[PDB]
Amino acid sequence: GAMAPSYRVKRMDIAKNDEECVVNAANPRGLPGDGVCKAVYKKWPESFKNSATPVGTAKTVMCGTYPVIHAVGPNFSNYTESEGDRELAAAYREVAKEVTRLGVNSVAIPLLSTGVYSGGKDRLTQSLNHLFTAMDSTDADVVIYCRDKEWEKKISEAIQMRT
Ligand SMILES: N#C[C@@H]1CCS(=O)(=O)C1
Ligand SMILES: [Cl-]
Ligand SMILES: [Cl-]
Ligand SMILES: [Cl-]
């Protein structure tokens, strides 16, 4: 565990993270994909060996000794709002289990289903709250990665509001 477990946000590529493990915003088939998933494929291609896993689940594969937690958020193009919400919450609960099992003191996490799986909606608050719901009972330092300047401000605001 971290001595004083925290949440932070950074605006940069999660493939350059300074944490003990990474969460991939994976597809269910373990394909290289786009966005975060492709950056993760380029950095930790070895972690894509048998990484395929269903929607709402997380599967960890080592790259050397570095854990890559493949978390499959729903594609809101395919799911109803209600079912997509349920699966997005579930993916994050599975990430919390894996982070706990691995015994890491820090984890780099993107906001699941906020990019090409968002169904063209802004899901910052929805995705972040499900992240908090899952990770609040863990003692790892959580570092959230984003790419948009306005999202960095809103995530930072949401973290500070609860401190
Ligand atoms: N990043 C991202 C989204 C989820 C996996 S993907 O690369 O297929 C699209
Ligand atoms: Cl960067
Ligand atoms: Cl996405
Ligand atoms: Cl972003």
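Heads up, residue numbers simply count up from 1 along the chain you see.
The header says X-ray crystallography, 1.5 Å.
Positions of Cβ are set from backbone N, Cα and C atoms, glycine also.
For reference, Swiss-Prot has these:
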BINDING   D13, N27, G35, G115, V116, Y117  ADP-D-ribose binding site
MUTAGEN   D13 to A (Swiss-Prot position 1343)  Partial loss of ADP-ribose 1'' phosphate phosphatase activity
MUTAGEN   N27 to R or Y (Swiss-Prot position 1357)  Almost complete loss of mono-ADP-ribosylhydrolase activity
MUTAGEN   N27 to A (Swiss-Prot position 1357)  Partial loss of mono-ADP-ribosylhydrolase activity; complete loss of ADP-ribose 1'' phosphate phosphatase activity
MUTAGEN   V36 to A (Swiss-Prot position 1366)  Partial loss of mono-ADP-ribosylhydrolase activity
MUTAGEN   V36 to E or F (Swiss-Prot position 1366)  Almost complete loss of mono-ADP-ribosylhydrolase activity
MUTAGEN   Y117 to A (Swiss-Prot position 1447)  Partial loss of mono-ADP-ribosylhydrolase activity; complete loss of ADP-ribose 1'' phosphate phosphatase activity
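Overlay of Swiss-Prot feature records on the structure.
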residue: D13; record: mutagenesis position; DSSP (3 states): coil
residue: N27; record: mutagenesis position; DSSP (3 states): coil
residue: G35; record: ADP-D-ribose binding site; DSSP (3 states): helix
residue: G115; record: ADP-D-ribose binding site; DSSP (3 states): coil
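Proximity to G115 (ADP-D-ribose binding site), defined by a C-alpha to C-alpha distance within 10 angstroms, is shown by the following mutagenesis positions from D13, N27, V36: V36. Among the recorded positions listed (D13, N27, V116, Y117), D13 has its Cα nearest to the Cα of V36 (mutagenesis position). Ligand 3 lies within reach of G115 from the recorded positions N27, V36, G115, judged by a C-beta closer than 6 angstroms to any of its atoms. Among the recorded positions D13, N27, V36, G115, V116, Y117, the residues whose Cβ sits under 6 Å from any atom of ligand 2 are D13. Cα to Cα, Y117 (mutagenesis position) and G35 (ADP-D-ribose binding site) are separated by 11 Å. The candidate set comprises the recorded positions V36, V116. Of these, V36 has the most other Cβ atoms within 10 Å. Of the listed binding-site residues, namely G35, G115, the sparsest CB environment within 10 A is found at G35. With a 10 A radius on its CB, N27 (mutagenesis position) counts 21 other CB atoms from all the protein chains. With respect to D13 (mutagenesis position), the closest of these recorded positions in Cα terms is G35, chosen from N27, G35, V116.
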